[PDB]
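The block underneath contains the structure these notes are about, expressed in structure tokens.
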Amino acid sequence: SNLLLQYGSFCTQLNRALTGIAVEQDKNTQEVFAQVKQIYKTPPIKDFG
Amino acid sequence: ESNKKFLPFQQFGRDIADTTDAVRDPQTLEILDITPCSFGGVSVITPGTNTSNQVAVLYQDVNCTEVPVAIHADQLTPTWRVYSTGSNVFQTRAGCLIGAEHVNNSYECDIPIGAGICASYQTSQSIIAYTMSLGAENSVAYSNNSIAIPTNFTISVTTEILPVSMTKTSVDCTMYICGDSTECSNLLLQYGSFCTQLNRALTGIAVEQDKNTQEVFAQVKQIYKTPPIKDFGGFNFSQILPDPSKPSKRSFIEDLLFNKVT
Amino acid sequence: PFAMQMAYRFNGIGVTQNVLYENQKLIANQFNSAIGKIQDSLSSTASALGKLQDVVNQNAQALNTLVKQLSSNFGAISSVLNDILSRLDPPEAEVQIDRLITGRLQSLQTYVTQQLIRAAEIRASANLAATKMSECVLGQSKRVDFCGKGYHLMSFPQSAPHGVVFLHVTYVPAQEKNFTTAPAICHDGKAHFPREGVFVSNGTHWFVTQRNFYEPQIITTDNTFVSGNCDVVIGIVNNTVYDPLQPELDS
Amino acid sequence: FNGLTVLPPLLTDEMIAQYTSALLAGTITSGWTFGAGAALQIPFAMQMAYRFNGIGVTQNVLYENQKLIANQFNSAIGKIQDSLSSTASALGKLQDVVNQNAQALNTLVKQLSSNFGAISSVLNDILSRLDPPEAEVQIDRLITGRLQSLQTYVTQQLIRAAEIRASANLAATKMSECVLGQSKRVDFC
Ligand SMILES: *[C@@H]1O[C@H](CO)[C@@H](O[C@@H]2O[C@H](CO)[C@@H](O)[C@H](O)[C@H]2NC(C)=O)[C@H](O)[C@H]1NC(C)=O
Ligand SMILES: *[C@@H]1O[C@H](CO)[C@@H](O[C@@H]2O[C@H](CO)[C@@H](O)[C@H](O)[C@H]2NC(C)=O)[C@H](O)[C@H]1NC(C)=O
Ligand SMILES: *[C@@H]1O[C@H](CO)[C@@H](O[C@@H]2O[C@H](CO)[C@@H](O)[C@H](O)[C@H]2NC(C)=O)[C@H](O)[C@H]1NC(C)=O
Ligand SMILES: *[C@@H]1O[C@H](CO)[C@@H](O[C@@H]2O[C@H](CO)[C@@H](O)[C@H](O)[C@H]2NC(C)=O)[C@H](O)[C@H]1NC(C)=O
Ligand SMILES: *[C@@H]1O[C@H](CO)[C@@H](O)[C@H](O)[C@H]1NC(C)=O
Ligand SMILES: *[C@@H]1O[C@H](CO)[C@@H](O)[C@H](O)[C@H]1NC(C)=O
Ligand SMILES: *[C@@H]1O[C@H](CO)[C@@H](O)[C@H](O)[C@H]1NC(C)=O
Ligand SMILES: *[C@@H]1O[C@H](CO)[C@@H](O)[C@H](O)[C@H]1NC(C)=O
Ligand SMILES: *[C@@H]1O[C@H](CO)[C@@H](O)[C@H](O)[C@H]1NC(C)=O
């Protein structure tokens, strides 16, 4: 680790990049699915013609 | 103790990464599985410090059977001085959350925690963690002969923001690496075109940003101008049309936008 | 005239234009109030522009990292080139200097690659912005929730630092009412269907109203089109369909 | 367990299933009108007549054939059932994603078994065999190599994530213009 410290921020920007990826995936699912404000429910009876 | 059946001649069971994973003990010829000591990431949940200083801590993907037996004897690389464990230690799929009070109530996400757990600063103010609510439940009064028709309307002006360009940077590779050093530059010359293709890539980026703005905005051939009189049927557009009084002909909302990003 | 433009774009979302003209003052006031609300929403909420702000920060941040990478030894005796130049002869200073170049080159390549990827993302965003200006400002788009939430009416662009802001004026229906509906109506054995709109009932009489704004009109042969006969439609209801010609051809 | 963690997704599969149930129930009971304002109930038959009128077919076509469309829809859903439940490759596009990520991780881990020129790929081996002045060089070669491998991994992840983001933006577009409404864009839905 002390040897690694000589490379400066080479090792923290990787963590930052991967964190960016992960939060982006949460954003992806949010965008794709959470497009409805209210949680609807179908009525008990399935009389859809 | 493990069940990896070493045959009498084998000594060091090996793992994919070529780290030893089991060992036959030299004195009693018995096998031992070697599991790395429990470790994980430590994330800190904080409402913005400009609001409060009290925080919570998430030990990621760690059963907190280990977390107390580690801290109360000071087995940590964190090595806190002011650390406190409550009775509010809580367990989630994302790990063990310490310092946030589990709440039965469910609100919208404020600080994501994962596995449907979301944390927030809420009331005596305190940090709470809950299972985020997906939105208000609403059953639709559906029937096979019933239709709901609106009798009114609303002209809603939403706003939506898109990046278009980004600062056209440019790195002078040879000066960056070899600042004003003929010796270092000569050493760099042995790497060939490693240093010119970087300049080419960044130049490509910059000209592309000019292309971006061109495409987004220059979609009109002629520069139109609104007439002097604002007789648009009662609609008020002064808020978005350019104002004559300001040095760059930017409307009021454009001014607020240019005042925020800086 | 802008009023007629608005009637155009009302007709473009299934609302007959008479709705606009008879409410013109009311839409005008709602539009003006909505613009004022946008004013205040900006002028108060700082995070409203996050998407642009983030971009700036990211680039700035990267540059900072790049610069900070000039203060690392990378294994060399010192992070300052001139220091080594002034302390060692070329045969030995060569190795230190080489380690510094190898490291700084690696850092620079990393920076350029992150820039390439971020620029590709920004290009995706700018292509989407160009698409929105084309189909959203220069015209009226039928693509749901692509321009705004609600039925699209129009959109106004505004500049912003390294980005664009659209004000999406959209129509959102407000105060709904239940009615008993019916797919068709048996008048004389025939089954009249809506020409445009639905059949509704306030409990006693049957009206035909347009899709999106309850305006009930007496049912007339000019409102409906005949097809088939009674016995095939599921849910058809009896009623009488007024025909305009008979009062003239009776007087 | 080399520091290679997999954080859980924010929305559990349960919450996502709740979301899709919401979108389904809205689409059925209300139509496209829940994507604009508040959901407005409407008989599903009349919804289908709406969406027939939306493709140039006068709605009387629906009402007079209602049983026949109903049967074709039900049979089509059954066919989708069987097409899934038999053909394994039907989900390739998702499966591929998983494999790719998994594969990359494996490669990353395997890269810990390479000398990169060092005397050995095991750090503690060198730590237990050489004094610092000489172990420093071996260790440095290992760091240089492992760092290069890690940077390669992160860059491939960045590019793959950009591709996935493109796909998710297209998926959001399809849910907006394709579920929440009826799209006139040919062969897009
Ligand atoms: C349609 O909605 C608008 C507002 O959404 C109504 O206009 C308001 O009417 C009330 C009277 O109860 C006034 O106090 C408000 O000042 C009006 N608002 C505006 C902006 O003018 C309108 O009455 C509704 N029309 C119907 C038929 O319900
Ligand atoms: C359009 O709206 C603007 C405000 O956005 C109006 O300007 C205001 O005019 C009143 C007088 O009627 C002044 O008291 C305000 O100070 C003005 N505000 C600003 C920001 O200048 C403008 O008069 C409106 N015009 C029409 C035709 O409606
Ligand atoms: C349903 O609407 C119809 C027409 O709007 C109503 O019929 C009229 O009702 C008024 C009183 O509300 C009478 O003065 C008229 O003579 C009626 N017209 C006809 C042609 O009969 C009817 O009352 C409404 N019913 C309900 C329950 O709202
Ligand atoms: C609509 O009116 C017709 C006739 O005006 C009704 O048809 C009658 O149906 C009953 C039940 O089968 C028969 O016994 C009668 O002979 C039919 N009359 C005629 C003239 O054929 C029909 O039922 C009415 N619809 C509703 C929903 O009441
Ligand atoms: C942040 O705290 C400061 C006090 O230092 C206060 O001036 C400011 O209003 C706070 N910001 C918010 C958003 O509350
Ligand atoms: C944590 O350990 C307890 C037993 O000490 C066990 O019951 C529990 O399931 C564990 N949690 C997880 C997430 O495995
Ligand atoms: C939530 O309510 C249940 C009773 O339904 C109770 O047993 C539980 O302790 C509550 N949770 C918290 C965190 O108080
Ligand atoms: C329509 O009727 C249902 C019946 O329960 C009711 O819940 C709903 O509020 C009604 N709609 C309106 C707009 O009043
Ligand atoms: C609606 O359902 C009821 C049963 O609740 C049934 O009596 C009626 O015939 C149905 N009508 C239509 C149009 O589906």
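Numbering, chain A: per Swiss-Prot, residues 750-798 in sequence.
According to its header, the structure was obtained by electron microscopy, 3.2 Å.
Cβ from N, Cα, C; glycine included.
Quoted from Swiss-Prot, the note attached to the natural variant A:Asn764 to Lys states: In strain: Omicron/BA.1, Omicron/BA.2, Omicron/BA.2.12.1, Omicron/BA.2.75, Omicron/BA.4, Omicron/BA.5, Omicron/BQ.1.1, Omicron/XBB.1.5, Omicron/EG.5.1. The number of other CB atoms found within 10 A of the CB of A:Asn764 (variant position), across every protein chain shown, is 11. In this structure, A:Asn764 (variant position) is part of a helix by DSSP.
For the recorded site, A:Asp796 (variant position), the DSSP three-state label reads coil. Quoted from Swiss-Prot for the published natural variant A:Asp796 to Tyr: In strain: 19B/501Y, Omicron/BA.1, Omicron/BA.2, Omicron/BA.2.12.1, Omicron/BA.2.75, Omicron/BA.4, Omicron/BA.5, Omicron/BQ.1.1, Omicron/XBB.1.5, Omicron/EG.5.1.
Cβ neighbours within 10 Å of A:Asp796 (variant position), excluding its own Cβ and spanning all shown chains: 13. Under natural variants, Swiss-Prot gives A:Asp796 to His with this note: In strain: B.1.1.318.
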